[PDB]
Amino acid sequence: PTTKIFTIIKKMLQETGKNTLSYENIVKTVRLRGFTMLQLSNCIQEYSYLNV
Amino acid sequence: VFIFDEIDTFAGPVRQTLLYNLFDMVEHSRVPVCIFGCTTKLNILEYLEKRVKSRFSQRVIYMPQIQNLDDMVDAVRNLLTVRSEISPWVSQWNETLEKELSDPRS
Amino acid sequence: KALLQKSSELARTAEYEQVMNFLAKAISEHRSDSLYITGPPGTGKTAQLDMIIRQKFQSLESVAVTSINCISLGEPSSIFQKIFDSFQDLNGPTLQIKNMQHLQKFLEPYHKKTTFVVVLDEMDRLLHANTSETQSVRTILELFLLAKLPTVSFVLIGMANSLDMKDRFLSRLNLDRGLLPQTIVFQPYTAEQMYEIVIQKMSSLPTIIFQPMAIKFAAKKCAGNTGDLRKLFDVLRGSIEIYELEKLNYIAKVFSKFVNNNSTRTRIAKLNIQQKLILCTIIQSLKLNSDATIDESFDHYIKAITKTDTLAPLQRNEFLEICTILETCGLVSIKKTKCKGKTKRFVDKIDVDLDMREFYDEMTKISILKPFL
Amino acid sequence: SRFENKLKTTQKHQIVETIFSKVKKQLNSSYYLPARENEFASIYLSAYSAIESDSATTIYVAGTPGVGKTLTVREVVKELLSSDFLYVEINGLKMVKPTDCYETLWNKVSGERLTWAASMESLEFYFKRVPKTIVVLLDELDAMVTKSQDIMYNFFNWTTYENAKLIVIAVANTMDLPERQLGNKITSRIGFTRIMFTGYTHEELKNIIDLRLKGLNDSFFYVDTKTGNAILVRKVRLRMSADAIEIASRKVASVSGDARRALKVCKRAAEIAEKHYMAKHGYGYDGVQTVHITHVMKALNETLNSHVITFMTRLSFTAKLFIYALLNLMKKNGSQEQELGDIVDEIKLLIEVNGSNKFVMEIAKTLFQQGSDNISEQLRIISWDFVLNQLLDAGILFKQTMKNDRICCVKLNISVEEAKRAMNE
Ligand SMILES: Nc1ncnc2c1ncn2[C@@H]1O[C@H](COP(=O)(O)OP(=O)(O)OP(O)(O)=S)[C@@H](O)[C@H]1O
Ligand SMILES: Nc1ncnc2c1ncn2[C@@H]1O[C@H](COP(=O)(O)OP(=O)(O)OP(O)(O)=S)[C@@H](O)[C@H]1O
């Protein structure tokens, strides 16, 4: 449930390759799929351990 | 092909010379080699120091275990069953094996 | 522009004036003064005596005075073998170079009765050899004994780094015996005798060496902790290639390599905010000042992260990689220390080069480590 | 030299050069440099002066392994053959005994073989007598420092002779090495050049990959559809997604900055797509291809993730019975190191504190006898020496040596929380 969402981030990282800290246009492709705002909020903090 | 049994004991603290030469033979030699470390110390990678681990191609493979009760039951069936025809007893012998094995109360 | 600075990198000293007084009987063929020449290290002192004897041998009468380097012996025999090498002869060598009394037979010359003085180079390898009062002090004792009756005496000139060696002498030897007394020292030349030799070592002078007051500035602000100004010109010879590479500028380049991460570039090492969290996690485990394993750190890492839920608890394998990010910058070092249960078994104890004063500044800017402190 | 003629054999039966085979040929770690470009000059201009002026100097470089210091100094001397010297690779770790390097030097001046004693006599006799040119690489200097520093004093005292035709180049592990192992008397002779090598940066880590991917990135292969053999029936191409190459760079530059680690994680991720391509079509061993981002996601994680958690849940029952008893004592006493008899005391007690549940009884029947009501009344449990030996050589446990099999202490070797955590499954 979290292996896919790294690759849509990689689709953004394909586009501009930006590691921004706070988001307004990363979250815009998530709400149309089916997951809430809280699941991605954890995905911000846990992928900080990946240093990405 | 290199076959190394108990490569952890070569990975001592003091010198580690012999590991350092074969792992650099990966990097430079035109002679195609392959190294096969076999051990049982699990965290083998922390036992190495820095300059040897950077020579190492980092790929380890863990060996499986019998994870379910059914697995070794399947193993002993393949273990004891003869498939080639040698004896007249064989066809009688093969069905006696599984009949003990199929019954969970046997 | 190369050949002027190609030649840049290569009687003369005001210490040679001392030793001719100390060798006042060496031109009258008598036994000279009593020579134990010491020095703080790097002070030119190895080549200092080598400057004297090479000026002695090129000046000087039958001429045979030899000098050998005591490095690879650990044992007092083959020194007395190497004095035989100036003879180019053949004999029974082993017994004559071994015992104290065996050296005495060796001191009867052959051709014209010119006295011999030996030079013992780098005596501190035998001083700081095997245990003192057993072999090495006895070796020191046996060499300095010059009670021979003719004036043909094996005058020692030995050299040492650290100045404890005189108090190491026995009270009989300190009763004005042998080559003892003249403990000629060499204080490290600040700029007042060494720089002027560099001036005369600029006999072939290019036009733009540089502003020599900056060279004087180089000498004054290197003389805090130094002994070798040609080698500290060999750091000018590297910066003189910097002005060739770009077609005390370099001491400024080299100290910022060493001073930084504690003041500024600590946060450079921890761009990850979790790397900031794991760095405080190490210091919280340092309360139990023990063999700080990667597991006991992982113990305090889990039991705090279950209380304050700043992040999810990560893997031990992740905990292995993240502390190595702390390692390669040079903050924390890891060593395989001692635990002696079954064999010499190696658990990994860490050590941090940061203080809580240089910690508390960089954490009050981030209130997410403030639950953890 | 000699036997490479004998290392050749004849019958080479047409090995299949697939798509990803030609990658790994150039992804071999062998074959101007972008990252340490100017510092190559800083060595060389330090070296070019002494070479063409017949002097004796010292050059000291440091850094973590994987930064090119094995590589760069080889590129220094390589061009110098075009323009008087004898090149030797005096490796520290390739010497069996530390004195054995002395034999090499006296071998590499005339061709003679004596002891390390007799070499350094004639070496010293060389270095102060010869009228007037030797390049020597003193690699991996942690090896040759260990005993009593008497070797290391020699290798810099030879530099002090103005009549010594030698150029030394030291490459260490750390800059600290003449300040925490050597004496100050060596530290005067080491000089103060001290050329530091940092890590690589992640931008340059992209710039080192494509140097191996020069003529092959997004190029075309000629392929027969029957055997999977590729030639530099279809004419296929293979592309490398640069963003996945970038995320390889942003990790390896972050943790280590190691040039072997960057190449090899690309090399490991290359063969993951190799087997998946062979899985779908099966060309064996006798429209547009690519490498996804999902390959380097796995292979970089494949450097990290363990199995001792998966090993513990796939162990025996009495193994998991053992550790659960062992954490029970560590939370009973808080002493992290329990006597072996108390564990055998506990596994007895951990039977009957649970109820008369027939699963525990079918355990407790089997735990003290393998059925067979004839032979029974075992004191310690079945195979208790076996699982304790199995937990010992696995590295999970650790047990100090004592002939008493009761008061010999046991210490854990992995983190006890993950032992608590894996027990929950
Ligand atoms: N006053 C000087 N006159 C001439 N040459 C000098 C002078 N001071 C230093 N040098 C040269 O610079 C070198 C620096 O000295 P070092 O050899 O490094 O120290 P040292 O000569 O070993 O004395 P130590 O350290 O006490 S054994 C000398 O060996 C000489 O080659
Ligand atoms: N800048 C570069 N350009 C091209 N290839 C490189 C570069 N840096 C490293 N490599 C390659 O990566 C390998 C890494 O070896 P080195 O970094 O030279 O060894 P190292 O840095 O001394 O580590 P050691 O030898 O264990 S101390 C080299 O042998 C080259 O094949």
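To match Swiss-Prot, the residue numbers of chain C are left as they are there, and the shown ones run 59-68, 80-129, 163-349, 387-512.
Backbone N, Cα and C define each Cβ position, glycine as well.
Reduced to three states, the DSSP call for C:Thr112 (ATP binding site) is coil. What Swiss-Prot lists as ATP binding site is C:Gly108, C:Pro109, C:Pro110, C:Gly111, C:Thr112, C:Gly113, C:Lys114, C:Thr115.
Among the sequence features in Swiss-Prot, the mutagenesis site C:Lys114 to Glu is noted as follows: Impairs ORC1-binding and leads to defective association with chromatin. Sequence-distant contacts (6 or more apart, same chain, Cβ under 8 Å) of C:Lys114 (mutagenesis position) comprise C:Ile106, C:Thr107, C:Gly108, C:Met261, C:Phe288.
Fewest Cβ neighbours within 10 Å among the binding-site residues C:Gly108, C:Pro109, C:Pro110, C:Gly111, C:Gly113: that distinction goes to C:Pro109. Counting every protein chain shown, the number of other Cβ atoms lying within 10 Å of the Cβ of C:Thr112 (ATP binding site) is 21. Under 8 angstroms separates no C-beta among the recorded positions C:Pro109, C:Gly111, C:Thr112, C:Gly113, C:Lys114 from a C-beta of chain A. Take the CB of C:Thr115 (ATP binding site) and look out to 10 A: across all protein chains shown you find 20 other CB atoms.
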